[PDB]
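Report on the structure given below.
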Amino acid sequence: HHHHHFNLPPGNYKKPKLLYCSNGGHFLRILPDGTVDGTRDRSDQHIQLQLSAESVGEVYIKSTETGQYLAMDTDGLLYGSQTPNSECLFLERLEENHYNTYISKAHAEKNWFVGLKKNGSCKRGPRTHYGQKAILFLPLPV
């Protein structure tokens with residue numbers, strides 16, 4: 001179980017989704033240039049994400065618009081990847097019996113989470129921690 005709990009969020013991956021971060025109320029966004037951030041604008045065409053599971057609890061997060069996969073690099077930075085690889089896998093877990101969190105599988109030991117600051121900028125892996133609102137997401141079916 002990759003040294004982590006296995007409480008999982010309900011639902012399925014059939015329909016693409018919007019990942020709403022309760023921190024600043026932003027939707028996770030993957031820009032065409034590979035940049036990742038969050039925006040409050042629901043009309044944005046880069047927040048529709050298709051999730052799919054490698055194995056139970058392990059997921060890929062893909063922009064339906066550009067086809068890029070969410071990924072975190074060796075230094076904890078999120079980016080849009082043209083090709084699905086090991087940096088594109090995240091351990092999708094329930095948190096506080098309510099939210100969805102996403103731990104980079106490649107850096108699961110250090111608990112590096114996908115997260116958005118209140119200003120809508122992405123947090124760097126090492127700066128995320130259990131207990132922050134930055135790592136809490138609420139998925140919305142498109």
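Numbers run from 1 along the shown chain.
Quick reminder: no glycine exception, Cβ is built from N, Cα and C everywhere.
Under mutagenesis, Swiss-Prot gives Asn23 to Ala (Swiss-Prot position 33) with this note: No effect on integrin-binding. Sequence-distant neighbours of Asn23 (mutagenesis position) (same chain, six or more apart, CB under 8 Å from its CB) are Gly115, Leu116, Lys117, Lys118, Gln132, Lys133, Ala134, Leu136, listed in sequence order.
Residues or ranges marked as heparin binding site by Swiss-Prot on the basis of experimental evidence: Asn23. Secondary structure at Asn23 (mutagenesis position), as computed by DSSP, is coil.
In three-state terms derived from DSSP, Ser104 (mutagenesis position) belongs to an extended strand segment. For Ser104 to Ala (Swiss-Prot position 114), Swiss-Prot lists a mutagenesis experiment annotated as follows: Decrease in LRRC59-binding.
According to Swiss-Prot, the mutagenesis experiment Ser121 to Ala (Swiss-Prot position 131) carries the following note: Decrease in LRRC59-binding. For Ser121 (mutagenesis position), the same-chain residues that are 6 or more apart in sequence and have a Cβ closer than 8 Å to its Cβ are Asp37, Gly38.
Experimental mutagenesis is annotated in Swiss-Prot for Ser121 to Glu (Swiss-Prot position 131), with the remark: Decrease in LRRC59-binding. In the three-state DSSP scheme, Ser121 (mutagenesis position) is classed as strand.
Residue environment of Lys123 (mutagenesis position) contains 21 other Cβ atoms, counted within 10 Å of its Cβ in all protein chains. Among the mutagenesis experiments that Swiss-Prot reports, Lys123 to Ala (Swiss-Prot position 133) is described with the note: Loss of LRRC59-binding.
Here Swiss-Prot notes a mutagenesis experiment, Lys123 to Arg (Swiss-Prot position 133), with the remark: No effect on LRRC59-binding.
For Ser104 (mutagenesis position) paired with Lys123 (mutagenesis position), the C-alpha to C-alpha distance reads 13 Å. Counting every protein chain shown, the Cβ of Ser104 (mutagenesis position) has 25 other Cβ atoms within 10 Å.
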